[PDB]
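Participant: Let me begin by handing over the structure; questions about it come next.
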Protein chains: 2
Amino acid sequence: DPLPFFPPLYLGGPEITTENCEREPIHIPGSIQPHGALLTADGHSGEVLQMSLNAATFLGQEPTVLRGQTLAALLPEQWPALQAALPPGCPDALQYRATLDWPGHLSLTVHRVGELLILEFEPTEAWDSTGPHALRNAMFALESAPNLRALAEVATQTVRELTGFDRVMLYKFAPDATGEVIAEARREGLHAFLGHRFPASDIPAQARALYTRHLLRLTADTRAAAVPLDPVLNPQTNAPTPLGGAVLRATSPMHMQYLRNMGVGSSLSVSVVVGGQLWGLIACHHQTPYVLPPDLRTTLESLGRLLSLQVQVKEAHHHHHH
Amino acid sequence: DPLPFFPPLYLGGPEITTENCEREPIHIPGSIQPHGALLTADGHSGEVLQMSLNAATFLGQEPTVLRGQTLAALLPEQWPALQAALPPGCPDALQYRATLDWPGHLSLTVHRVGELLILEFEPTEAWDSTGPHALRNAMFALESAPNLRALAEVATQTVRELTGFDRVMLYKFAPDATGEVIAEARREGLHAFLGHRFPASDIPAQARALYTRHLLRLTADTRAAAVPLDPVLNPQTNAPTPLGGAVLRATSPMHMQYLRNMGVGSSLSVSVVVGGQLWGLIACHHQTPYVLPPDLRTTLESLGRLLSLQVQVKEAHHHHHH
Ligand SMILES: *C/C=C1/C(=C/c2[nH]c(/C=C3[NH+]=C(/C=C4\NC(=O)C(C=C)=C4C)C(C)=C\3CCC(=O)O)c(CCC(=O)O)c2C)NC(=O)[C@H]1C
Ligand SMILES: *C/C=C1/C(=C/c2[nH]c(/C=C3[NH+]=C(/C=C4\NC(=O)C(C=C)=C4C)C(C)=C\3CCC(=O)O)c(CCC(=O)O)c2C)NC(=O)[C@H]1C
Ligand SMILES: [Cl-]
Ligand SMILES: [Cl-]
Ligand SMILES: [Cl-]
Ligand SMILES: [Cl-]
Ligand code: NI
Ligand code: NI
């Protein structure tokens, strides 16, 4: 039951401190991480409504010829497919993805919130692709684990092999929202977090709520400044643009400072949701900035949903055995 | 508890009839389907030991310069990766896959059985690739189904949308190994199989056993003649080559005739395995020959494993509710 949100900073809201941080509106920061570009567009006309200020870098055109243009003119072969994939009223977690050939390779991810389309562009390399075999072969390791703790251990090992992150943890929530690191895979030489417990305030209630609905989030560079959207309010509504479903969403500054204090250069986590409840997180750290490729991110998200069912079977089974 | 196998035809075994078909050694036919090529190689040296007779068509070289050559000479950039992915003693269901650029596009799938590597080559198109989003977006439909029958219905619909097959069924086994079509998605105009029940003999006991360990099999063209391996016995062992893990494995002639009698041009199914037991099949038909691309096959296999956990949760839940 999260408390109501403060207005965001660009609407005159208060500065966030350790006394009020449960009220930070982390889903509407009005800004993005600088390794990609974001546009929003009207879901019926395709008119481009908002754009991140760095969009000319990634899209090779100044906003003058971008704002107010339609996606039918900018993305003529993707526009019909985009409409078919994200019809009105669809879930905001549903996504459309394409790989564009831009005068290099741009990855395009789209989702729909109400009557708005949110388009994320980020550079990708030809060798950055990941086939379905990555997930397929990983399912064998997970199904042979004999109990819940063994399942957690093999899961962290599997995620570290797929990604190369310096540290991968399984963080389990207790009934009071405190957490414990119940499994960990880490680079040789890094100190262990295995078995450590943390207070509920390190992941506040409005973050836990968001993480029950949008399953993956990341900070690619913990010392990068965010890039504003322009205009900052959605012209359709005269209200903030919901970015909870955008991986390019700017991270809370409170969390960015937390990560820097830990010596973390890049961070990523995936929700494990069991029976509609946030059960835990697959939590990853790198010592330097690192952008995990889009195909590998989607694989990790799918692995999280698999792990959720495996947890739910084991918990059901060792509850039914009693 | 399947009865012991007859020797295969090329070892002097008897002809298979409706009186003895539970003894057909379907895993060692000594032949493959003609839309791809197969090689076997020593798992340590990489020496090429057996090849399908059509291999020169797909590999552009006569067997004279193929047999006895090493994979280090033929596939110099794949050979080291192949060894790392399939170490001695690994599961025979574990697979390695690459996309080769051949003087067009060849898909390469490798698995290991004992000390033998089995390599399958098949042509593929650049537009035949399937990203991880296909499986990711399909998971949403499956998790919202309220009960087991609804889960079956949405699953068949999802598989038909991904593949375009004329008919997709969910076939559930009863405790006596008879089966029932409990859900079906089909092209407009095709008669329904929904609700029909079939005898246990249509999928005999040795097929059910094989299908508990190797989860996907297909017949791309129900009127295509199979292509022999040469030599037909594995020189390592002087014994038949196990092909249960090869999708190119020739289909039982008894089943090929069954399919032709039904008017089926192409067939494919995926096992649903629950608690180590064969629970049912996702069974697909096309009216004409059709080779589903390798990336889409692996996606269907992963969807089958997902469905198995969803079935196991629902059955556990509505057994626990009682
Ligand atoms: C007063 C507010 C505070 C606060 C806010 C906050 N924290 C997050 C997100 C996360 N916190 C995490 C905690 C940990 N990471 C670790 O490595 C460990 C132990 C080794 C802990 C306990 C995690 C994993 C997240 C999720 C994000 C990620 O994976 O990096 C947010 C939300 C960030 C966002 O999504 O924008 C917020 C607002 N944390 C505090 O400690 C207090 C000061
Ligand atoms: C005397 C032996 C017989 C026999 C053998 C046999 N059958 C299979 C495999 C399958 N049979 C299937 C049955 C059905 N397909 C349908 O569409 C329906 C109802 C609409 C049924 C009952 C299926 C689905 C399979 C799996 C393969 C596939 O998906 O096409 C085998 C094994 C084939 C192989 O893997 O090599 C064998 C040996 N079937 C008989 O009816 C008797 C005559
Ligand atoms: Cl809080
Ligand atoms: Cl109970
Ligand atoms: Cl039988
Ligand atoms: Cl009970
Ligand atoms: Ni019971
Ligand atoms: Ni109970």
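We number each residue from 1, going along the chain as drawn.
Heads up, header says this was done by X-ray crystallography, 1.6 Å.
Any Cβ shown, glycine's included, is placed from N, Cα and C.
Pasting the feature list from Swiss-Prot:
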BINDING   A:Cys21  tetrapyrrole binding site
DOMAIN    A:23-91  domain 'PAS'
MUTAGEN   A:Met254 to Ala (Swiss-Prot position 259)  Binds PCB (in vitro), but difference spectrum is altered
MUTAGEN   A:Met254 to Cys (Swiss-Prot position 259)  Binds PCB (in vitro), but difference spectrum is altered
MUTAGEN   A:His255 to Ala (Swiss-Prot position 260)  100-fold reduction of chromophore-binding activity
MUTAGEN   A:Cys284 to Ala (Swiss-Prot position 289)  Binds PCB (in vitro), but has aberrant spectral properties
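What does the local environment look like for each feature on the list?
Facilitator: The local packing around A:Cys21 (tetrapyrrole binding site), expressed as other Cβ atoms within 10 Å of its Cβ over all shown chains, amounts to 18.
Applying an 8 A CB threshold to same-chain residues 6+ apart, the list for A:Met254 (mutagenesis position) reads A:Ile16, A:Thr18, A:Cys21, A:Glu24.
Around A:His255 (mutagenesis position), the same-chain residues at least 6 positions away in sequence with a Cβ under 8 Å from its Cβ are A:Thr219.
A:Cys284 (mutagenesis position) carries a strand DSSP state (E or B).
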Participant: When the domain 'PAS' (A:23-91) is classified with DSSP, how many of its residues are helical, how many are strand and how many are coil?
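Facilitator: Final tally across the stretch: 20 helix, 15 strand, 34 coil.
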Participant: So if I draw a 10 Å sphere around the Cβ of A:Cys284 (mutagenesis position), how many other Cβ atoms end up inside it?
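Facilitator: There are 26 of them.
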